[PDB]
Amino acid sequence: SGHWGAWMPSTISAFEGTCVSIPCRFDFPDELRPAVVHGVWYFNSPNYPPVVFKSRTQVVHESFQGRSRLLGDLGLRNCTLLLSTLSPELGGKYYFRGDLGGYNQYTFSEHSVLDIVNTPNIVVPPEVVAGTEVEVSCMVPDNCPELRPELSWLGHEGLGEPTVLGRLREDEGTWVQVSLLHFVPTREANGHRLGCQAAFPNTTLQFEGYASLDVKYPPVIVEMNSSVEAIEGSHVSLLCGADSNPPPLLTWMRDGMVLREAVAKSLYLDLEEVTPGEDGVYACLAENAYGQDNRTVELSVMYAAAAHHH
Ligand SMILES: *[C@@H]1O[C@H](CO)[C@@H](O[C@@H]2O[C@H](CO)[C@@H](O[C@@H]3O[C@H](CO[C@H]4O[C@H](CO)[C@@H](O)[C@H](O[C@H]5O[C@H](CO)[C@@H](O)[C@H](O)[C@@H]5O)[C@@H]4O)[C@@H](O)[C@H](O)[C@@H]3O)[C@H](O)[C@H]2NC(C)=O)[C@H](O)[C@H]1NC(C)=O
Ligand SMILES: *[C@@H]1O[C@H](CO)[C@@H](O)[C@H](O)[C@H]1NC(C)=O
Ligand SMILES: *[C@@H]1O[C@H](CO)[C@@H](O)[C@H](O)[C@H]1NC(C)=O
Ligand SMILES: *[C@@H]1O[C@H](CO)[C@@H](O)[C@H](O)[C@H]1NC(C)=O
Ligand SMILES: *[C@H]1O[C@H](CO)[C@@H](O)[C@H](O)[C@@H]1O
């Protein structure tokens with residue numbers, strides 16, 4: 001109580017070409033009773049930081065000229081800063097310095113890191129599995145009073161209609177715009193391109209961000225031979241194809257014995273000089289981390305080989 005100190009969000013973000021208001025409050029010993037309260041805003045991009053604002057001499061660095069103005073009264077312990085027409089160069093650390101005349105100048109420790117962005121924020125859970133309810137969100141910074149972002153999805157036709165949460169508060173007292181997608185994805189939703197757009201009315205500013213859904217799903221054996229009727233002594237190739245994400249482990253088996261095994265989309269089982277001893281049921285097993293599938297095929301050597309003398 002009645003102490004040198006400041007209060008501002010450690011981090012804050014805004015769209016390139018827009019504005020940002022950095023909420024700021026500072027305090028000082030009440031015993032001072034200054035007739036006039038002065039202040040200085042400094043900028044550190046990565047020992048001579050450019051001056052954003054300085055009430056004393058009204059000096060403004062060229063990078064901030066006509067792009068920065070102090071909001072709120074310093075006499076009311078309110079050092080809120082507005083930065084306008086933002087460009088990537090303005091990204092960095094901002095800190096405030098109090099000046100109550102005499103030797104009562106004070107550079108406050110707490111600062112604010114401004115992040116300037118050009119794409120909306122799409123949040124997708126690290127593991128998306130088919131058959132489970134999934135939430136996807138588009139987040140957008142909302143710290144510009146003069147310009148409000150309109151949020152919209154791109155290529156969301158198969159995922160259902162969005163649910164707009166609106167302006168939400170995050171930590172440090174900053175704001176975001178959030179829109180949601182709640183859906184149960186099938187295997188078809190794998191690779192689906194998801195896009196979000198942040199547009200500002202009465203401007204030409206339009207920001208787009210895209211992401212691709214990685215949908216995991218169990219194997220479905222889609223390629224499989226029908227009942228094989230082979231010629232004596234011929235060559236027989238059995239093919240088992242499987243569709244899964246991630247790619248499946250394919251296993252050819254007969255009589256409880258693994259004939260061939262490989263992590264692939266398709267797996268061939270080659271039988272040479274086919275004899276009646278090769279007759280029987282062959283099984284193809286497909287499995288990944290999310291499920292399994294299996295089919296069988298009966299091999300029948302029912303065609304006698306013709307003699308071959310020339
Ligand atoms: C330190 O000083 C700073 C600056 O002096 C103070 O910050 C200001 O505080 C005042 C309150 O004293 C605020 O003024 C209020 O603003 C409210 C804003 O809400 C409406 O107005 C907007 C107009 O641009 C409008 O966008 C908004 O949303 C509408 O549009 C959206 C899309 O267009 C849509 O999503 C919405 O649903 C809605 O339709 C609202 O309608 C307003 O409601 C109040 O009546 C009052 O005017 C300033 O905005 C603050 N300025 C800044 C830069 O933050 C700060 O409080 C001081 N600190 C202390 C401790 O005193
Ligand atoms: C946006 O509207 C403001 C007033 O609300 C006006 O000053 C400005 O010129 C407009 N910008 C454009 C590009 O029309
Ligand atoms: C099984 O099917 C694959 C692909 O359709 C084919 O290449 C292969 O020759 C077939 N096997 C037999 C014995 O016909
Ligand atoms: C093959 O799949 C069926 C269900 O599709 C299952 O009941 C059976 O146990 C599976 N067989 C093997 C060997 O995994
Ligand atoms: C600011 O200056 C020093 C900082 O410790 C103290 O005398 C006191 O906190 C004052 O507010």
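Every residue number used here counts from 1 along the chain in the order it is shown.
Every residue gets a Cβ built from N, Cα and C, even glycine.
The feature domain 'Ig-like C2-type 1' is assigned by Swiss-Prot to 118-216. What Swiss-Prot lists as domain 'Ig-like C2-type 2' is 220-304. Among the mutagenesis entries in Swiss-Prot is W7 to Q (Swiss-Prot position 25), noted as: Abolishes C-linked mannosylation. A mutagenesis experiment is reported in Swiss-Prot for this position, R97 to A (Swiss-Prot position 118), and the note states: Abolishes ganglioside binding. In Swiss-Prot, a mutagenesis experiment is listed as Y106 to A (Swiss-Prot position 127), annotated with the note Abolishes ganglioside binding. The annotation that Swiss-Prot gives for the mutagenesis experiment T107 to A (Swiss-Prot position 128) reads: Abolishes ganglioside binding.
Chain tracing stops at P46 and picks up again at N47, leaving 3 residues unmodelled; the C-alpha atoms of these two are 11 Å apart. For the recorded site, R97 (mutagenesis position), the DSSP three-state label reads strand. Across the domain 'Ig-like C2-type 1' (118-216), DSSP assigns 9 helix, 50 strand, 40 coil. On a Cα basis, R97 (mutagenesis position) lies 5 Å away from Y106 (mutagenesis position). Taking a C-beta cut-off of under 8 Å and a sequence gap of six or more, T107 (mutagenesis position) has these contacts in its own chain: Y42, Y95, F96, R97, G98. Spatially close to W7 (mutagenesis position) yet at least six residues away along the chain are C24, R25, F26, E110, judged by Cβ distances under 8 angstroms.
For the domain 'Ig-like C2-type 2' (220-304), the number of residues in each DSSP class (helix H, G, I; strand E, B; coil) is 3 helix, 60 strand, 22 coil.
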